[PDB]
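In what follows, a structure is listed as structure tokens, so that the remarks can point back to it.
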Amino acid sequence: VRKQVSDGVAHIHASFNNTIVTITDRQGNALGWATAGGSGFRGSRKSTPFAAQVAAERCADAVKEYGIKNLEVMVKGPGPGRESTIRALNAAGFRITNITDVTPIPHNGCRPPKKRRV
Amino acid sequence: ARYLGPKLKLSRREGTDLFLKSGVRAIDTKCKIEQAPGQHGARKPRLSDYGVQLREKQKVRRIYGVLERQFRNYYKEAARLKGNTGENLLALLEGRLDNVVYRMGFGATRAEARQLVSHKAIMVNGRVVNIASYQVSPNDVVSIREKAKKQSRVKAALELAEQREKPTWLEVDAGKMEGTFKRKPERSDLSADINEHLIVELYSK
RNA sequence: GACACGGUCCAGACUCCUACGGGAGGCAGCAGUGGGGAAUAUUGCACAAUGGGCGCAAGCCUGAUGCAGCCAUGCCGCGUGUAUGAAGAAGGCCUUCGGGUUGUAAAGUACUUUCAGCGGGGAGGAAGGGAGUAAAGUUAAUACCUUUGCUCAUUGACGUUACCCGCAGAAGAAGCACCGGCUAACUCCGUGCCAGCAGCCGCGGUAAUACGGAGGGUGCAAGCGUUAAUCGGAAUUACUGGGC
RNA sequence: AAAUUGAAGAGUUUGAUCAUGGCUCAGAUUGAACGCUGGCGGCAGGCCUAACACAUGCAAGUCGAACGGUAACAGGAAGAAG
Ligand SMILES: [Mg+2]
Ligand SMILES: [Mg+2]
Ligand SMILES: [Mg+2]
Ligand SMILES: [Mg+2]
Ligand SMILES: [Mg+2]
Ligand SMILES: [Mg+2]
Ligand SMILES: [Mg+2]
Ligand SMILES: [Mg+2]
Ligand SMILES: [Mg+2]
Ligand SMILES: [Mg+2]
Ligand SMILES: [Mg+2]
Ligand SMILES: [Mg+2]
């Protein structure tokens, strides 16, 4: 039942309000995830780079469930947390092989929301 | 006619882990990689020229459990056949029934999938074959024997097959418990860490 | 069709028998015996098939031939399990005395039963002729035949066959050579130019990666080694392809 | 279509070098043997020695539709019989 597998990939959704850390295999089947909002951080605390690192600490689970060891890194989103989280993976005992940005950049696609006059 | 000793010893020797053991439990945990066996293994061995050639040949053989005598017969056939010999030799090694069953996903290990073939549990084109070295020809359909399917080990091996990027030239069937050896494999698909030109020279010496 | 392997005549040697008067024999056919040598198989089965001889045929005749037995002698295939399994069990050996090493090897825990165990089925080799039939050709008579078709019953030495199916339980199945260089793979102990090894280079004279033992490791595998032999490498008799 | 296609060195002469020139090694391969070990099957092979001697059984017989025959058998009829 509880399986075991290495050579994963980590998808990083660095949004302006939250950071989503998901560890998955090479074929997109999710193995585990953790979020800043689910790590005890709300409001401003839910977006600070630090809390994003803390979210990674949670994702350090699945160890016995999946011996990922070496994993890929996918990063998308301009929000804070494009650096912190990455460190936490190293300090957790993981082999970061490649680091690439997968931020969606339209070539003049859909119309964006209007500006916040505030 | 078969290797029966420990497996992690060979794995950690010759260095790069290449398709051994069930494939679930992390390879590093079971042993100590980057350290050849033996009391003196913890040292840097200045390999030679013969050394490199020998290692490659030994490595290739173990990946497919082919004994020298057998492997040499493949080399003679590969040289006889038209085309580049090294890829032809690799194609012949991949075309063995036991290897194909392993890649098809019915066995956790090449040895276990080979045992499934040996124990008369595999059907090819409606004919019972229990010879691991049988050469599968293109467009053939390999189907697990009705009785065999009741083995829960086969079922679990299917599950794990998902992690290995399904070989293109093999059309695997899940619940259908069948496979179609579409065509011969190509060098590109095979692990790019194999230098077949080294193998060709070594046996041509 | 022979100067004739199981024909004859003669001579020679040997072989054996005889009632002494006289005879008989020739496995370089198949088994086999002794001998020789390092070293080569069962005094097997059946003519079922093929093949040949004779016979109208039916047949009979086959140590030809088909099979079987023996030897790992070679070639080829196969199996001796599969996964889990680390407080890296103990034990072994090393040890910088901290450890490491064996080794996930084991044990254990799931799992499977190839072949070998046993049991029960079951092709193919099998074509044939015979007995009949009916018609046809064949006649004086289409009697005789011979040609068809058919009909019945047929024959397998191998053979407890090829193969299939069930039975049970990892149970019954791994050695051999090497680890100084060439040449892949190392230390410890013993020994002290002793004993020894040695394809070449050479080791050993008291801290031997070379001998001997231990652990470990490398190659190959139901085989691994040694020896003998042929070619290669050896452009080292060179025509390709050499020199003085 | 295809059947034309493959060609490696190394160690040893010296204080060191080049050169000629040996020997030796790796590779194939056998109608092999010996040693150690040895589960099974398929296929092939198996006195290279003394054409040395050979115990013994067998390896060329068949044909009655060539003929005198009927030795042995089967029946067959006669003749008889408790
Ligand atoms: Mg004659
Ligand atoms: Mg004779
Ligand atoms: Mg004889
Ligand atoms: Mg008889
Ligand atoms: Mg006879
Ligand atoms: Mg059996
Ligand atoms: Mg070496
Ligand atoms: Mg073999
Ligand atoms: Mg020789
Ligand atoms: Mg020459
Ligand atoms: Mg010269
Ligand atoms: Mg006779």
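Heads up, chain B uses Swiss-Prot numbers, so what you see runs 2-206.
A Cβ is built for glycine as well, from the same backbone N, Cα and C atoms used for every other residue.
Record features, source Swiss-Prot:
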type    : residues       : note
DOMAIN  : B:96-156       : domain 'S4 RNA-binding'
VARIANT : B:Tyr51 to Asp : In rpsD101; suppresses a temperature-sensitive mutant of release factor 1, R137P. Not a ram mutation
Residue counts in helix (H, G, I), strand (E, B) and coil for the domain 'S4 RNA-binding' (B:96-156), per DSSP?
25 helix, 12 strand, 24 coil
According to DSSP, collapsed to three classes, what secondary structure does B:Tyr51 (variant position) have?
helix
